[PDB]
There are 2 protein chains.
Amino acid sequence: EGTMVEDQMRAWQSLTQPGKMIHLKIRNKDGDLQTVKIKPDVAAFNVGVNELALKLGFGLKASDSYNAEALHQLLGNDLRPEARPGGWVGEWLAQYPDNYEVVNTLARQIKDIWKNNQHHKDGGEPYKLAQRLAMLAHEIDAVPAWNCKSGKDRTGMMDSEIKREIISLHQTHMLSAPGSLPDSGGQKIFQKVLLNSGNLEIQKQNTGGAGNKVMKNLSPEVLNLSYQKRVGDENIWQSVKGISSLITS
Amino acid sequence: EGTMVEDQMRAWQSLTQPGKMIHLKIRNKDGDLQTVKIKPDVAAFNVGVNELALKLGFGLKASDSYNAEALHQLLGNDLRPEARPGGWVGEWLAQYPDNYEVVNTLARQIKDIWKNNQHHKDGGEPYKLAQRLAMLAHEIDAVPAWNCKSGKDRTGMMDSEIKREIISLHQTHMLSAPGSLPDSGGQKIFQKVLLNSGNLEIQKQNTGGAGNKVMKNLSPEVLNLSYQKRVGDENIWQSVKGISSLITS
């Protein structure tokens, strides 16, 4: 998975070479290939949400070299939690949108996590940094994109995490604090999302059986990612992990 | 030559005082003096290409104080070779010109030379930094200007170096690596340039005899600037240095 990462980062760099304008082919409404011109701007991150990265800790140093550049691109050159946002966030806020409250909160939380290196552990919830990066990107009118090795297991879990937080926030609430377990109502939301999202059908379509490889229950108990607590239900947890253990392939 | 440098730097500073608009007198097409208004912006460098500066090393520390400010003005506040260009280069690239390839290469090479202090020695070619600064300035639509004590010996040599590289590049090539001797074809180009440029006539006009004082052949062999290798011809080397040794004045 190391060489996989440099291959991805190299690809993004080659498309965002400064002053280089990108040409894309698109089928128009008449079924004819047509060339369009794009000025891309990509902020590329890598976090790692496995036990291999959170319990015993692999590639933390390797990934943080990429993440530092991306944060400077996204928030500016000053990452103190009390400073004012810069970068893309600053440009969005300079328009004085009616969205300022949520944007300011998300930027502050991200700086907090980065400062204490809270993303190196799972203080009860391992997607703390990835989830907020995606939500912030949607707020400031960028496009969020995320990926895994195969695009169905860890990708599916992050999909569910984002949907849960968006739904919880939509009820005029605030955002939850980093590294905190969901409350009773949040747990009910999360349970409904995990089953009523489209992830199970994606799993079946892509493999032939429904399941998720993120749910493991390793033998030394200190190597588990603590989804038993986030999903406060044994049966639902066993339902998310479906035939996933029978797909050794 | 020290006080000469502070006099020049002081002059540039006095013309580029912030918020100060400059008034120039120009003879229009009717032969009448007319006043025009200029908003100047000058990046002033000093390098030193003598044996006094490259072999035994004089004023390296003094000049680098000026060069640091000028680079920040030209490339921005981040001079890491892998970062993205800022400053004037960044502003030019933000227009997405069809010139991006050459500009990116030149900026990268300049940062490399600055990082390793390669301009403090002559790894086979002493104009490595000056030549690239002038070429980069022309690419991003600035005006390049260079000077010597008298404006005919070291100025003439830098003139020839730039012309050789431009001609070599015009054949759709790439740029050569810093501190590398020219190949066979490059040597043929350089030999033709040194004689068919206008430098010899400038020498004769300004002095009465053709020659160049840069060609010395000092007695302790470790004090020579190694143009015997760059100009792979004894007769041509002896032809560039003409009556230059008979003009003690």
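What you see of chain A is 313-561, where the numbers are those given in Swiss-Prot.
Even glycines carry a Cβ here, placed using N, Cα and C.
Per Swiss-Prot, active site is recorded for A:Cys460. Swiss-Prot lists A:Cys460 to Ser among its mutagenesis entries, and the accompanying note reads: Loss of activity. For the published mutagenesis A:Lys525 to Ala, Swiss-Prot gives the following note: Decrease in activity. Annotation of the published mutagenesis A:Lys528 to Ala in Swiss-Prot: Loss of activity; the original residue is retained in the structure shown.
Residue pair A:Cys460 (mutagenesis position) / A:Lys525 (mutagenesis position) shows a Cα separation of 12 Å. A C-beta separation below 8 Å, combined with a sequence spacing of at least six in one chain, links A:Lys528 (mutagenesis position) to A:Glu363, A:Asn536, A:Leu537.
Within the same chain, the residues at least 6 positions away from A:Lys525 (mutagenesis position) whose Cβ sits under 8 Å from its Cβ are A:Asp465, A:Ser556, listed in sequence order. The Cβ of A:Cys460 (mutagenesis position) has 15 neighbouring Cβ atoms from other residues within 10 Å, across all protein chains displayed.
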